[PDB]
Amino acid sequence: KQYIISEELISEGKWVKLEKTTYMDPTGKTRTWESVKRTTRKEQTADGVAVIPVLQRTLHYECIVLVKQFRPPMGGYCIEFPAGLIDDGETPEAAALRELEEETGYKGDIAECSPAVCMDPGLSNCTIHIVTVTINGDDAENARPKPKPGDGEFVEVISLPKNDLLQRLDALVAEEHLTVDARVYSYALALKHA
Amino acid sequence: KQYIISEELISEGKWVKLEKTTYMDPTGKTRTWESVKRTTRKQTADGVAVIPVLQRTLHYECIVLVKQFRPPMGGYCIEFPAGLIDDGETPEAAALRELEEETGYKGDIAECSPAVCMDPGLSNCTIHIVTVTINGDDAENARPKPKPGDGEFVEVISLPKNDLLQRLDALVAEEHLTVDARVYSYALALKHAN
Ligand SMILES: NC(=O)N1CCN(C(=O)c2ccco2)CC1
Ligand SMILES: NC(=O)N1CCN(C(=O)c2ccco2)CC1
Ligand SMILES: [Cl-]
Ligand SMILES: [Mg+2]
Ligand SMILES: [Mg+2]
Ligand SMILES: [Mg+2]
Ligand SMILES: [Mg+2]
C-alpha cells in the first residue's frame, strides 16, 4: 500500500546526508519524513557488518568478543560487536573477517551471515549484515591477538563469557560511564531468556 | 582520554539534525565526525523498544513484532514495538503504552535495560529495551485493540520464540521485508544459547 514518492536532499556532508522523503500513506494521503542516509553506499548489499565473534577454547567457557571505543556521536565510550563499513567490491563475510582482525587481532572462521538488517529504520536507511564467526582460540594465530587499528581507530578488546554475558555487561556499566550497544544488549538478553 | 571539544550545527530539521563534532583523539590530535541527533530528546533515552513475550497456556510462547512502512528504508520492516518516550514519561510506562497502541496487548514489565545506543558511529540515539510478558489467557488480551496514533499503520506478527530466527528468515525470503537488527540479534542469541 505504501511507497516512496520523492526524496529531496536537505543537507549533504561527506559521510551522511539528510533528506525530505515524501511518501504515500495507506489512507492514500501524501506525507513526509526526515530521513538520514550515508553517502558511502555503492553496490554493497548493506552499509556495514557487525560481527558476533564466538571465542572457543578447550577447557574454557565460550566468550563473546566485544570492543570498546569512543564514539563521537555519543560523546562517550560504547561497548559494541566489532563492526565496520563494507568496502566497495568486498563481500559481507570478507568485511566481517577483516574488521574482526583489525579491531581485535583475532582470525575468525565464518559460521553464518544474516540478510541485510536495519539499524534504526524510523530514522535512517542504514543496514548491516550480522555475521557470526567462531574463533579457534587454541590455534597459534590467535594466541597473541594484536589489533591492527586503521587511521583514527583506537579500540579496546573485551571478551566476556557467553554464559554470563548480561550480568557482565551490567557490571561494566555499573563501573564507569559507558553505553552498551542495543544489539549487544539484545543478544545478551536473549541468552538470559533462553 | 577522548572527549568532545565542540559541536557545529550543519543542519536542523523538525525531527533530526546533523552536526560536525570536533573531538580529541587519544594521541592529542583533533578530529571531526558527522553526527546525527534527534531534536526531540529532554528523558533517559530517546525511545523504548519492547520485547513482548506472549504467553498462552498450551501454546508456544511467542514474541510479538510489528510490521510497518518505514520511509527512511523505502519499505516495510519487522521490528519490536517501539516509540519515543513522552516528556515526563518513565521508560516502563512508555513501553506499556507503546505496546498497547501498536499491538493492542496489555502487558506486564519484567525488566528494563539501561539506555543502550542504536547506531553509535552515526547518531546519539538511544533506547531502553523493556522486556514485557503478556498473559495471553486474560480477558483483556482476548481481542487485542491496536490504537494507532496519527499516521501509524502497524501490522502485528507473532512468532514462536522457539523458532524465531528461522521464522524471520522465512518472512524475509517470502515477504521481501527488512528485519530489525535488534530483533535479529535477539533471534540469533536464542539459537546460540547453550
Ligand atoms: N507523525 C508525526 O507527527 N511525525 C513524527 C516523525 N516524523 C519524522 O519526520 C521523523 C522522525 C524521525 C525522523 O523523521 C514525521 C511524522
Ligand atoms: N576515516 C575517516 O576519515 N572518517 C572520519 C570521519 N567519519 C565521519 O564523519 C562519519 C561517518 C559516519 C558519520 O560520520 C568516518 C571516518
Ligand atoms: Cl521473559
Ligand atoms: Mg568499527
Ligand atoms: Mg574498523
Ligand atoms: Mg512505533
Ligand atoms: Mg505507537
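In chain B, numbers come from Swiss-Prot; the residues present are 14-55, 57-208, in order.
Technique stated in the header: X-ray crystallography, 1.6 Å.
Note that Cβ sites are derived from N, Cα and C of the backbone, with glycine treated the same way.
The feature substrate binding site is assigned by Swiss-Prot to B:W28, B:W46, B:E47, B:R51, B:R84, B:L98, B:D133. Just so you know, the Cβ of B:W46 (mutagenesis position) picks up 20 other Cβ atoms within 10 Å once every protein chain is counted. Under the DSSP three-state reduction, B:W46 (mutagenesis position) is assigned to strand.
Proximity of B:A96 (Mg(2+) 1 binding site) to non-local residues of its own chain (separation of 6 or more, Cβ distance below 8 Å) is seen for B:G61, B:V62, B:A63, B:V64, B:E112, B:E116, B:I141, given in sequence order. The Mg(2+) 1 binding site annotation in Swiss-Prot covers B:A96, B:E116, and the record cites experimental evidence as its basis.
DSSP assigns B:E112 (mutagenesis position) to a helix. Counting every protein chain shown, the number of other Cβ atoms lying within 10 Å of the Cβ of B:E112 (mutagenesis position) is 24. Marked as Mg(2+) 2 binding site by Swiss-Prot: B:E112.
Annotated Mg(2+) 3 binding site per Swiss-Prot: B:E112, B:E116, B:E166, in sequence order.
Swiss-Prot documents B:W28 to A as a published mutagenesis change and attaches the note Reduces affinity for substrate about 8-fold. Strongly reduced catalytic activity and strongly reduced affinity for substrate; when associated with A-46. A C-beta separation below 8 Å, combined with a sequence spacing of at least six in one chain, links B:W28 (mutagenesis position) to B:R51, B:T52, B:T53. Under the DSSP three-state reduction, B:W28 (mutagenesis position) is assigned to coil, being neither helix nor strand.
Per Swiss-Prot, mutagenesis B:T45 to D is noted as: Phosphomimetic mutant; unable to generate ATP in the presence of diphosphate. The Cβ of B:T45 (mutagenesis position) has 15 neighbouring Cβ atoms from other residues within 10 Å, across all protein chains displayed.
The note that Swiss-Prot attaches to the published mutagenesis B:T45 to A is: Impaired phosphorylation; generates ATP in the presence of diphosphate.
As a published mutagenesis entry, B:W46 to A appears in Swiss-Prot alongside the note: Reduces affinity for substrate about 6-fold. Strongly reduced catalytic activity and strongly reduced affinity for substrate; when associated with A-28.
Annotation note: B:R51 (mutagenesis position) sits in a strand segment as assigned by DSSP. Here Swiss-Prot notes a mutagenesis experiment, B:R51 to Q, with the remark: Reduces affinity for substrate about 15-fold and reduces catalytic rate about 17-fold.
Listed in Swiss-Prot as a mutagenesis experiment, B:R84 to Q is described as follows: Reduces affinity for substrate about 5-fold and reduces catalytic rate 67-fold. Remark: B:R84 (mutagenesis position) has B:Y90, B:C91, B:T192 as non-local neighbours, by Cβ distance under 8 Å and separation of at least 6 in sequence.
Other Cβ atoms within 10 Å of the Cβ of B:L98 (mutagenesis position), summed over all protein chains shown, number 19. The annotation that Swiss-Prot gives for the mutagenesis experiment B:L98 to A reads: Reduces affinity for substrate about 6-fold.
Under mutagenesis, Swiss-Prot gives B:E112 to Q with this note: Catalytic inactive mutant for both ADP-sugar pyrophosphatase and nuclear ATP-synthesis activities. Reduces catalytic rate 6300-fold.
A sphere of 10 angstroms centred on the C-beta of B:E116 (mutagenesis position) encloses 27 other C-beta atoms. In Swiss-Prot, the entry for mutagenesis B:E116 to Q states: Reduces catalytic rate 2000-fold. The structure shown retains the original residue.
B:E166 to Q appears in Swiss-Prot as a published mutagenesis result, with the remark: Reduces catalytic rate 120-fold. B:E166 (mutagenesis position) falls within neither a helix nor a strand when secondary structure is assigned with DSSP, and so counts as coil. Long-range Cβ proximity for B:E166 (mutagenesis position), meaning a same-chain Cβ under 8 A and a gap of 6 or more residues, is found for B:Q82, B:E115, B:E116.
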Residues from the recorded positions B:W46, B:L98, B:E116, B:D133 that lie close to chain A, Cβ under 8 Å, in sequence order: B:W46, B:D133
Residues that sit under 8 angstroms from B:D133 (substrate binding site) by C-beta distance, when 6+ apart in the chain: B:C139
Inter-residue Cα distance where the pair is B:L98 (mutagenesis position) and B:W46 (mutagenesis position), in Å: 25
Residues among the recorded positions B:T45, B:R51, B:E112, B:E116, B:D133 that border ligand 7 - Cβ under 6 angstroms, in sequence order: B:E112, B:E116
Rounded to the nearest Å - Cα separation of B:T45 (mutagenesis position) and B:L98 (mutagenesis position): 29
